[PDB]
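Okay, so here's the structure we're looking at.
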4 protein chains.
Amino acid sequence: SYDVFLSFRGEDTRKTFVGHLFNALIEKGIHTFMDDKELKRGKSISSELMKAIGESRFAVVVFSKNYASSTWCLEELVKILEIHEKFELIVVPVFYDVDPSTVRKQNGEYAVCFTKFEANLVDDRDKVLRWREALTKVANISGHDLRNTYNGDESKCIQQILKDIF
Amino acid sequence: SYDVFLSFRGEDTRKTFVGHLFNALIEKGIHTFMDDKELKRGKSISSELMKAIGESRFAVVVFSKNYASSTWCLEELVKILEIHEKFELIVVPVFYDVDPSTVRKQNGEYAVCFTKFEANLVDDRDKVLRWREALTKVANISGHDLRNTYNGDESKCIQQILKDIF
Amino acid sequence: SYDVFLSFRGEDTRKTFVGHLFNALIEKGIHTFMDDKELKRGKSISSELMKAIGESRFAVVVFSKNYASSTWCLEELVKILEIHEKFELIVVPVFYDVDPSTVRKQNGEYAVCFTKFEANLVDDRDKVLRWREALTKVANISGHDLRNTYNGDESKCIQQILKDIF
Amino acid sequence: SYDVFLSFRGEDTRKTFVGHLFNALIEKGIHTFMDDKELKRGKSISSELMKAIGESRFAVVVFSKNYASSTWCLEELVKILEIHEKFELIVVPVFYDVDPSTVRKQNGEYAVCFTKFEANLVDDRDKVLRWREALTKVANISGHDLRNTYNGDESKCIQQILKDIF
């Protein structure tokens, strides 16, 4: 069924950028499963999300301001990275509206959220440290950085992604 | 005697929206002459633009918040309006993040930009008056809008326009 | 003999950029005549410069901080533009390390020089006004803007120039 | 078992110098693996870089003023030095706007950058000491310089290096 399941929080890019990527991939003929509900229930992953992650040939993750600001987003990133470790999922980082250098050091607005996420909720979980290590490891794999590689394009990055996919 | 044309403001559309619209139009099979690729080095700019506008059929101008700022864009709008007055060139409006009522009264950001040019070219050239009248008429002219019609997906609006051309 | 004679003041770009252009054009096989002497005698043009300008199939002008700061540079630009008007010289503006918008309005550091050039020397010549009008007319012809079209490349612009030439 | 390699600092060489050198090397017929095109999306970055360095023959690193700033670049220099210590990889220095004496003593801008990292990784990791020693040895190693050898044309230096490779 679904070939590559792009994963990004439906907060900012859900209107223009991620919408454009979904439309282009769907039109081009490659089957893909996306964010099922804008009102998605549960910060965890149900059967549908787990099955999509397991049965995805590859995955796409777009890092933005909110891309980790939700605990659901961090958990999904953790599951995806563990899939890449244990399964054959291809992970292609996409850096849109975010500085790759700051994300590498786990610094920026995400650092402010992590400090806010450094309360007793994660002190009873330590999942913030796991998420930060996972993000750092994921940043070790090169991807596409629209704000840097082209710095002024949006359709060119989509063309590159389509060239990689098909 | 060409197929279509495009018009946008480079400050806010040359990066994300206008490029996606151009890609959609090119893929759909209708030739488009944007002011980014339809320009040979040797030939002039104003002359080439006037010729391209004269030989094109359908024009779609996306009026942005700072649309009045670009004097060249205002002149292009005036020329397009004059061509539509003399000949019968296809007219189509595009308006994102700028409600038609705001532009029709030349108010808001348009009002501020005109006030900056209130003593510049309204009376010294009488072309600012013609541009204001043409903008008012084009605003009165019905087109495609997205502030409230779609309001949820820019790519949905692009596909709607592409399907609605013919 | 010489096919296209690139014209730029040997002040800043004579080390890296214009040197790269001269080396690439010479290597590619297109015959070209360049700035003969770094200690060029006379702010006017001798027989060699006039003959090169007349017998050039095309010309290349790179606009930078000093590209008009010398009276010799302005005179050469005037002669080149008059050649383009009366002869078949192809003029391709090149915008390197300069904002095209400011140059269009004849504003910027060049404006400071023009105000400094607005003394009795030009008051007895009025050649500053002629040079400003000539620059404005030349800016009406589109060319290549490395800081904008690519914004991060130097070899790509050279490749585009070579594609245009041969 | 490859032909050559390239090394540069993205802050000051990725735009003008390193690109011209890469174009010259590619045109000359010797394959080059820069850290801008020799990278597949799926595979890692550190692993791919280590493999490429191991399989390449000739490495040319242009030490810039802020060369010490890039920790990844320093690690790459350390790995290249270690490979040259164990194997016999071709070593070639490149130094522009940074006199060899300044880098040899790790002084000037190198001194300031190391002082910023004086309490960071000199004693906490003992790899800053190894990097300083390797930089000192490489500075003692003769290479190609342009501050006083050529001092008049960067492209002349690039052509000199390309001719001097073999």
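Shown for chain A, in order and in Swiss-Prot numbering: 11-176.
Per the header: electron microscopy, 4.6 Å.
Placement of Cβ uses the backbone N, Cα and C atoms for every residue, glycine included.
As written in Swiss-Prot, here are the features:
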BINDING   A:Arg19, A:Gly20, A:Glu21, A:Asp22, A:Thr23, A:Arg24, A:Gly52  NAD(+) binding site
MUTAGEN   A:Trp82 to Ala  Loss of NAD(+) hydrolase activity
ACT_SITE  A:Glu86  active site
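Of all residue pairs in the NAD(+)-binding list (A:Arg19, A:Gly20, A:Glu21, A:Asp22, A:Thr23, A:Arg24, A:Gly52), the one with the greatest Cα separation is 21 Å apart. By neighbour count, meaning other C-beta atoms within 10 Å, the densest spot among the recorded positions A:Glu21, A:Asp22, A:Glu86 is A:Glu86. Within the same chain, residues at least six positions away from A:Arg24 (NAD(+) binding site) with a Cβ under 8 Å of its Cβ are A:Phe18, A:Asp45, A:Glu48. Listed in sequence order, the residues of the same chain lying 6 or more apart from A:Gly20 (NAD(+) binding site) and placing their CB within less than 8 Å of its CB are A:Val28, A:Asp45, A:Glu48, A:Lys50.
Distance noted between the C-alpha atoms of A:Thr23 (NAD(+) binding site) and A:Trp82 (mutagenesis position) is 16 Å. Taking the C-alpha atom of A:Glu86 (active site) as reference, the shortest distance to any of the binding-site residues A:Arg19, A:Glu21, A:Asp22, A:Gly52 belongs to A:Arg19. Taking the Cβ of A:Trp82 (mutagenesis position) as reference, residues of its chain lying under 8 Å away and at least six apart in sequence are, in sequence order, A:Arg19, A:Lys50, A:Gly52, A:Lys53, A:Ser54. Cβ neighbour count for A:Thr23 (NAD(+) binding site): 22 (other Cβ atoms within 10 Å of its Cβ, all protein chains included). Secondary structure from DSSP puts A:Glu86 (active site) in a helix.
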